[PDB]
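Novice: One structure follows; several queries about it will come next.
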Amino acid sequence: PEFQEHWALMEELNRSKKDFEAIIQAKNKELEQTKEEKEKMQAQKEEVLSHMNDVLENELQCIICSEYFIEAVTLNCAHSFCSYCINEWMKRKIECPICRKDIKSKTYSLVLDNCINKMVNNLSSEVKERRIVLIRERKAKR
Amino acid sequence: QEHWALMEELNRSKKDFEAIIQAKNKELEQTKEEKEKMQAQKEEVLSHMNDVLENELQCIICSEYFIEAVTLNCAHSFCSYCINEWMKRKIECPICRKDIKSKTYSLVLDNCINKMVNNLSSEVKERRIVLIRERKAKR
Amino acid sequence: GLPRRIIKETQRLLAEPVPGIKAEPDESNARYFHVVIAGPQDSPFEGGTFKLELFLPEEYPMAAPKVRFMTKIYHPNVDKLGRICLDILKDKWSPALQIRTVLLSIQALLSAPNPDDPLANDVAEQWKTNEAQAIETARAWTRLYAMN
Amino acid sequence: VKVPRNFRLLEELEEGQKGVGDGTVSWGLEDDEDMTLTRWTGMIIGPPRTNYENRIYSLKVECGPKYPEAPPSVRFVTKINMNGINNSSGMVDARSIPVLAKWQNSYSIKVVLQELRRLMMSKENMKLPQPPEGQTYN
Ligand SMILES: [Zn+2]
Ligand SMILES: [Zn+2]
Ligand SMILES: [Zn+2]
Ligand SMILES: [Zn+2]
């Protein structure tokens, strides 16, 4: 009788094991769903990062010196350069570096300088200190 | 005796399964934490985006992000439409009141605005498109 | 609807009220405002409240806001119909000035009258020759017209 | 964009002082201290080749709280025999004067006066025998 009892206990144990396996499978499915969600979140994040690293690097960087514009000047042809950079260029050539149209006017741009200061303010203290050094270095030049 | 041994083996297997389940639960918790961190990160870039938005790129005349930004000789910038309307009455900077000697389109300002606005809500993007169209009709 | 700037200023007025100045939108005209200016401290208008109306024209902010007193007041730069002689309302108007600058400037005009203005009243003449009497008359008119 | 009553009337005040056209109509504030800009004096020169000719008509024009969304009230002070004008009081019957009956908020005191002067040239008015010159209603 303890025979059939033992057998009954074994059957119950097997059923419990099956239930545990089912639970494990459900957990695995949940984990997979979470991973998919994480991937989607990463993709959503990515666009802003690309936009920032073609903001800061493609619109804000002087083509002559590869630094964020320092004392931005905008030419008649609508292209902008650091004041220092474009003056050195103009001692040798009077054509826009980018479009090669003859340079007819320069103007400083408070908005570009202020925008850049705000943007750079959110970058690493290495980037911020480098900018400070160039500003003073090109001021000494002045 | 054989049945007892089998039962013991089954119990051991069950214990192993329970341990595996616990490990899976821990992994799930870690994944959830990572997701939360990602969400927080996603929240911040939007602030870093609304930074230039409101504070730097807005034309003082219309309070909109510059549409065809132009920079005067005095280094102040305005929408092309706004300064062109202003100059029908006064040939002086609205900000510093210096005589206007030159007006220069600024590609960098325009591209920066266009690129940043492209990441904001449909409502914001659409308003800009409407304003450009309205100003165009005016032209 | 309204340009963003007008929306911006309108709600800045409700959210961030100028000290000593109330400014409420008209119930029918979103460009029309009913303003109450408290008489400035240490002025002969002190203790009084003065109604003004403000209108933002179509071409605002290219065109200046229109402002007029609706409360009778004895002041060299406010005429009998409440029209205000203030150069930023005509000559020195620029789109950067904003509405509250105008309102504070008007308040400041009350605080420090300009009798020596070319296009000044006739009250100005009294203010020039007998300033003490003019100031008492300003206070008199405040009692008479600006205390209710 | 609607211009508020008070600022519209300020506009009409300035226009009145500058005068319009040939000066055959004119208008101004009745009381130069009336900050409500409510009561106006109107003037119409009677048109030539009518029984109104060579006569100056004075009018009172009242611009109420809803002006210019609503028409002003008008009455002749100078006695006149004219369709639409009450013979004993000088009151202008709005329903009988098209500019008032079909009022638009684009209209003005100027337009009302020019309309009355135009109507003086109508066939049914120009021949009306007039009271003696100089008489006024009470
Ligand atoms: Zn450079
Ligand atoms: Zn170029
Ligand atoms: Zn603008
Ligand atoms: Zn300037």
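One-based numbering along the chain as shown.
Cβ from N, Cα, C; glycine included.
Features from Swiss-Prot:
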- A:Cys62 to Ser (Swiss-Prot position 403): Marked reduction of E2-dependent ubiquitination of histone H2A. Loss of UBE2E2- and UBE2N-binding. Loss of nuclear localization (MUTAGEN)
- A:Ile64 to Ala (Swiss-Prot position 405): Impairs interaction with UBE2L6/UBCH8 and ability to mediate 'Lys-48'-linked ubiquitination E3 ligase activity, while it still catalyzes 'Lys-63'-linked ubiquitination and still interacts with UBE2N/UBC13 (MUTAGEN)
- A:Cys65 to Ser (Swiss-Prot position 406): Abolishes ubiquitin-ligase activity (MUTAGEN)
- A:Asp102 to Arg (Swiss-Prot position 443): Does not affect the monomeric structure but abolishes ability to monoubiquitinate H2A in nucleosomes (MUTAGEN)
Novice: So which of the mutagenesis positions is most packed in, judged by how many other Cβ atoms lie within 10 Å of its Cβ, out of A:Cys62, A:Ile64, A:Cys65?
Specialist: A:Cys62
Novice: Measure from the Cβ of A:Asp102 (mutagenesis position) and count the other Cβ atoms within 10 Å, all protein chains considered.
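Specialist: The answer is 11 other Cβ atoms.
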Novice: From the mutagenesis positions listed here (A:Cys62, A:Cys65, A:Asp102), select those whose CB sits under 6 A from an atom of ligand 1.
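Specialist: Result: A:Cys62, A:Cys65.
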Novice: Reduced to three states, what secondary structure does DSSP give A:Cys65 (mutagenesis position)?
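Specialist: Note: A:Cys65 (mutagenesis position) is coil by DSSP, not helix or strand.
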Novice: Expressed to the nearest Å, what is the distance separating A:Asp102 (mutagenesis position) and A:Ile64 (mutagenesis position) at their Cα atoms?
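Specialist: Given the Cα positions, A:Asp102 (mutagenesis position) is 17 Å from A:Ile64 (mutagenesis position).
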